[PDB]
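Enquirer: Dumping the structure here so I can ask a few things about it.
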Amino acid sequence: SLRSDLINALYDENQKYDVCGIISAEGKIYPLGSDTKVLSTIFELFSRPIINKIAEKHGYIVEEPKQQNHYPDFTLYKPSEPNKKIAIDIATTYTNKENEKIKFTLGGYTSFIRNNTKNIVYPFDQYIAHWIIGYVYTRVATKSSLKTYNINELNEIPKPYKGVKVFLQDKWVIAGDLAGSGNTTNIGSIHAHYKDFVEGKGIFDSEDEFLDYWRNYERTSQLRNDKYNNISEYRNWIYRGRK
Amino acid sequence: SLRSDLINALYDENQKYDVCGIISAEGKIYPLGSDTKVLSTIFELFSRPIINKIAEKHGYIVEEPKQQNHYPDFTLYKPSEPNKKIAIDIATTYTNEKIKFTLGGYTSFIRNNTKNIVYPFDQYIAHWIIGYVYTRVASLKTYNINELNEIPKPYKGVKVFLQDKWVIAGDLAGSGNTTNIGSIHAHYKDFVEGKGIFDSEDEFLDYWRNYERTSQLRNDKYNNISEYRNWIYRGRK
DNA sequence: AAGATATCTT
DNA sequence: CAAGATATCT
Ligand SMILES: [Mg+2]
Ligand SMILES: [Mg+2]
Ligand code: NA
Ligand code: NA
């Protein structure tokens, strides 16, 4: 399938290549910093060619947002199925120690999931799947990373990360019940070990429950204290008649 | 000086090199995306070696934040004058012409000396902005080292400048939910030449220290530099 | 103007 | 954790 082929390709590319710097047309290389903004960008760039190759092998068109602030990073679709689009977002996080529990931010809960068209490339209802390509790595302190390098010194450039793992999973499957950010109102994933993401050991029973939960999640602890603040309280609120 | 040598080295580096991709240790190259998240990251990384090299020449230690959401990107100080630190932030924007930059939070360390800042605010004696401006070009394959000149670049004509944060600061928020200081909205020449609107750094700090978060609240205080000067006249109320 | 894009810190 | 930081755009 497109999906199994994609994760096999991402998994393989991750095992075979180690990004180590940004290169200029003239051949000069500038090392990577260890901060999350840097690594997030690099893994998104790393993923692009792979997503395109696999999509193309399957007859899917790949479209990226024309505008900044628009979800998703990649919209895939066969010309013949414009209402079965696939959204692919890229999410990254780090670990201080290998194999510790992790959590991702999974996008806003107050735009297109509530407003079918706010900040989304195509109206929400034209997508049948929303996949997260998750990357997790153990951070490594940055020294030798403060100078430039030449192509003949590639293997020598220090990398600010060490044990990158990648997964491809449905957004609803790994979504948790606690926000992943405050002022930027993000859906938070489960807080769990990497294996749980791969396995899909989430908290929602269905994609409809996930959607309903995030569609009605209040923005502040104050308000959630009176409605629901976790999945158990949500199920109680549902039981009661959404009140 | 440290400052003139830094601006000269940034100008020169930018003229000589065109970043065009991310490379792996195995030699495979991945092209750049065209959005700001990508470009701001690349210009920041591009600037790191230049900054360190010039700081070393002048005898300054260079320190980056351990926590990613802490200002500034680079803290410079001579070990003999720890209390005279220099902060350098990198800010980027694009053009298709007047431009504007986001210049950092106005509700953290400028208000409470220690919030989200590497060293207490009072230990810094200068705040420099390295500004990159580029024209957006309006590939999904991988390349090898022999194809460097073949990789499409997502930008056209980058310009870089170094200026004091207060000099290029404006009076309108550069962001909403993330409460950023906005720079002046002007021509690139204006940032180079320092044609701002604040009469002093004291005014700039006081203006952003007292700027309300939303329009409604600002309407009862001040929404621009003129209203702020009137607020000062009223006795800061 | 206010709120999107990613994800971290305490 | 909840809230607000990091950058910058629409
Ligand atoms: Mg995304
Ligand atoms: Mg910065
Ligand atoms: Na995310
Ligand atoms: Na900025």
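Throughout, chain A uses Swiss-Prot numbering, with the displayed residues spanning 2-143, 145-245 in order.
Looking at the header, which is where the method is noted, we find X-ray crystallography, 1.8 Å.
A Cβ is built for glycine as well, from the same backbone N, Cα and C atoms used for every other residue.
So Swiss-Prot lists the following for this protein:
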type	residues	note
ACT_SITE	A:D74	active site
ACT_SITE	A:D90	active site
BINDING	A:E45, A:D74	Mg(2+) 2 binding site
BINDING	A:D74, A:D90	Mg(2+) 1 binding site
MUTAGEN	A:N70 to Q	Decrease in activity
MUTAGEN	A:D74 to A	Loss of activity
MUTAGEN	A:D74 to E	Decrease in activity
MUTAGEN	A:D90 to A, N, E or T	Loss of activity
MUTAGEN	A:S183 to A or T	Decrease in activity
MUTAGEN	A:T187 to S or N	No loss of activity
MUTAGEN	A:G190 to A	No loss of activity
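Tell me what's around each of these sites.
Expert: In the three-state DSSP classification, A:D74 (mutagenesis position) falls within coil.
A:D90 (mutagenesis position) falls within a strand when secondary structure is assigned with DSSP. For A:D90 (mutagenesis position), other Cβ atoms within 10 Å of its Cβ number 18.
Less than 8 angstroms from the CB of A:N70 (mutagenesis position) sit A:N120, each of them six or more residues away in the same chain.
Note on A:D74 (mutagenesis position): other Cβ atoms within 10 Å of its Cβ, all shown chains, come to 20.
Long-range C-beta contacts of A:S183 (mutagenesis position), restricted to its own chain and to partners at least six residues apart, with a cutoff below 8 Å, comprise A:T106, A:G190.
Sequence-distant neighbours of A:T187 (mutagenesis position) (same chain, six or more apart, CB under 8 Å from its CB) are A:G109, A:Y110, A:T111, A:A181, A:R221, listed in sequence order.
Cβ neighbour count for A:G190 (mutagenesis position) (all protein chains, 10 Å cutoff from its Cβ): 18.
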Enquirer: If we take A:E45, A:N70, A:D90, A:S183, A:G190 as the recorded positions, which have a Cβ under 8 Å from chain B?
Expert: A:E45
Enquirer: List the Cα distance (Å, whole number) between A:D74 (mutagenesis position) and A:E45 (Mg(2+) 2 binding site).
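Expert: With distance taken Cα to Cα, A:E45 (Mg(2+) 2 binding site) is 9 Å from A:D74 (mutagenesis position).
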Enquirer: Those mutagenesis positions, A:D74, A:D90, A:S183, A:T187, A:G190: which ones have a Cβ sitting under 6 Å from ligand 1?
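Expert: Checked mutagenesis positions vs ligand 1; flagged A:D74, A:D90.
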Enquirer: Quick check for the class: what is the C-alpha distance, in angstrom and rounded, between A:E45 (Mg(2+) 2 binding site) and A:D90 (mutagenesis position)?
Expert: 9
Enquirer: What number of additional C-beta atoms lies within 10 angstroms of the C-beta atom of A:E45 (Mg(2+) 2 binding site)?
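Expert: Cβ-Cβ neighbours of A:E45 (Mg(2+) 2 binding site) within 10 Å number 23.
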